[PDB]
Amino acid sequence: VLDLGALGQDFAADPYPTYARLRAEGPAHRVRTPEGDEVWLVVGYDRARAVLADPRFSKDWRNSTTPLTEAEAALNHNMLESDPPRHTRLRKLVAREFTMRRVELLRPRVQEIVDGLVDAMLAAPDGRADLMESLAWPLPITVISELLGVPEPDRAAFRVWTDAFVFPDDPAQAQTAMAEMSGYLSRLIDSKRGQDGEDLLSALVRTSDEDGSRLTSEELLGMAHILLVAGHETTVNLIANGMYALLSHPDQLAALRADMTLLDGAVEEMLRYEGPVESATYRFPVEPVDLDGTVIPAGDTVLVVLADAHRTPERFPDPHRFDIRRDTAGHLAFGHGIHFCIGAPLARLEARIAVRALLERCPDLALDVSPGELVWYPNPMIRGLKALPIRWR
Ligand code: HEM
Ligand SMILES: CC[C@H]1OC(=O)[C@H](C)[C@@H](O[C@H]2O[C@@H](C)C[C@@H](N(C)C)[C@@H]2O)[C@@H](C)C[C@H](C)C(=O)/C=C/[C@H]1C
């Protein structure tokens, strides 16, 4: 057991060395994370990539000796927290809507907005702004709302909840926050019902209404949840981490400056260097697994430490180097195997459109700050700044 709350923000800020340390000793290690939780950590690209889609590791709480709370299980009815089948019926209901193709239509809007967002920000006399409260957050929370059909006056309560889940002032807010969403969202599910809305949510109400055997009132809720969430506190951070990455390394930022074709590649490398997902989501071996000696026993929670997998000197030699030339082919910033991210299509869309914006409508764009002044979330699942200021001139 290696405590993580005790390691400090230092770990948060730069936990890569520890990951190194860990991998060098073995594939798996039981550790305590910042919130009293005593979990497992899988490290190393080779060992991790395997785990992610290894049958033996379940994502269904029933294969977990760790109990859920009313707040919890009232929402775990999502494709992501289900194993096959089920995860087959659920994901096979939104698939057709998140394909690279379909998704591309959303573009003009993931355009219309990334400009409006950029405009208010450019309304800084001083020249300074915290990209986080300007782009990063705003963007992701708009597109999805305008998709799962989320009223404007409520797109705020969400940033409120997402926070408490990420790193709550105290491991209690989250349990209350879950109630809210679980409630605001159920109340939302009704507004739709009856109306003739065309958004994805409305679209998911007629499916439960018609045949609740295809989608349950619970899975509908589950669904609505995992879609809003599982892509809000991930996109936002890729955005920020992406800017802190591209702003810190001038050789590249200048490269991508003159040439803007390295954009589609800039993003893929902003996910290999430091993507928003520090570690995969909870996995439970249905039966005791044997990762060469280290034996995680039944029901135990597991986390694939992506951030380390993504820094394997054997697949990304010179790991700690951020080269938008680098061959990002092989990164697991989106997961792998059946549970792979159903949003990579949508995600990238927003990202690339964004960097282009900020780089094309922000002259002397630069870090209006120093590393020593950053602040990263302690959670070992995420990896993002609490805020990130910039200046343009
Ligand atoms: C760029 C930001 C994003 C990142 C880094 C990301 C990454 C991932 C990863 C790693 C998983 C793997 C889960 C696991 O195996 O533990 C996942 C699953 C998923 N993500 Fe994302 N995601 C992003 C954006 C999106 C967006 C915009 C949506 C919006 C709907 C989305 C919805 C979900 C859902 C619902 C799954 C379920 C996959 C399944 O069980 O079939 N993701 N994501
Ligand atoms: C998609 C990558 C991010 O993962 C999430 O969105 C995870 C799945 C999400 O987990 C929990 O969300 C609750 C609202 C419901 C709960 N379940 C028990 C009913 C589910 O496990 C995040 C909100 C949790 C973590 C802290 C996070 O912020 C994001 C992590 C990414 C890896």
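By Swiss-Prot numbering, chain A shows 14-406, in order.
So how was this one determined? The header says X-ray crystallography, 2.8 Å.
The backbone N, Cα and C atoms fix where each Cβ goes, and this holds for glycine too.
Noted in Swiss-Prot for the protein shown:
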MUTAGEN   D50 to N  Increases affinity for narbomycin and YC-17. Mildly increases activity YC-17 and narbomycin
MUTAGEN   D50 to A  Mildly reduces activity with YC-17 and narbomycin
MUTAGEN   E85 to Q  Reduces affinity for narbomycin and YC-17. Strongly reduces activity with narbomycin and YC-17
MUTAGEN   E85 to A  Strongly reduces activity with narbomycin, but has only minor effect on activity with YC-17. Loss of activity with YC-17 and narbomycin; when associated with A-94
MUTAGEN   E94 to Q  Strongly reduces affinity for narbomycin and YC-17. Strongly reduces activity with narbomycin and YC-17
MUTAGEN   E94 to A  Strongly reduces activity with YC-17, but has only minor effect on activity with narbomycin. Loss of activity with YC-17 and narbomycin; when associated with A-85
BINDING   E94, 187-191, 238-246  substrate binding site
BINDING   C354  heme binding site
In sequence order, those recorded positions of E85, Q188, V242 whose CB lies under 6 Å from ligand 2: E85, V242
From mutagenesis positions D50, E85, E94, the one whose Cα lies nearest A190 (substrate binding site): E85
Distance-selected recorded positions near ligand 1 (C-beta under 6 Å), from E85, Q188, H238, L240, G244, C354: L240, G244, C354
Candidates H238, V242, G244 (binding-site residues) - the one closest to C354 (heme binding site) by CA: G244
Under 8 Å by Cβ from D50 (mutagenesis position), counting only residues of that chain that are 6 or more apart: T314
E246 (substrate binding site) to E94 (mutagenesis position) - Cα separation in whole Å: 17
Candidates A190, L240, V242, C354: member of the binding-site residues with the richest Cβ shell (10 Å): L240
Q188 (substrate binding site): secondary structure state under DSSP, collapsed to three categories: helix
Residue with minimal Cβ packing [other Cβ atoms within 10 Å] among the recorded positions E85, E94, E246: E85
Between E85 (mutagenesis position) and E94 (mutagenesis position): CA-CA distance (Å): 11
Which of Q188, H238, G244, the listed binding-site residues, has fewest other Cβ atoms within 10 Å: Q188
Assigned conformation of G244 (substrate binding site) - DSSP reduced to three states: coil
Minimum Cα separation from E85 (mutagenesis position), reported as the residue among binding-site residues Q188, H238, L240, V242, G244 that achieves it: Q188
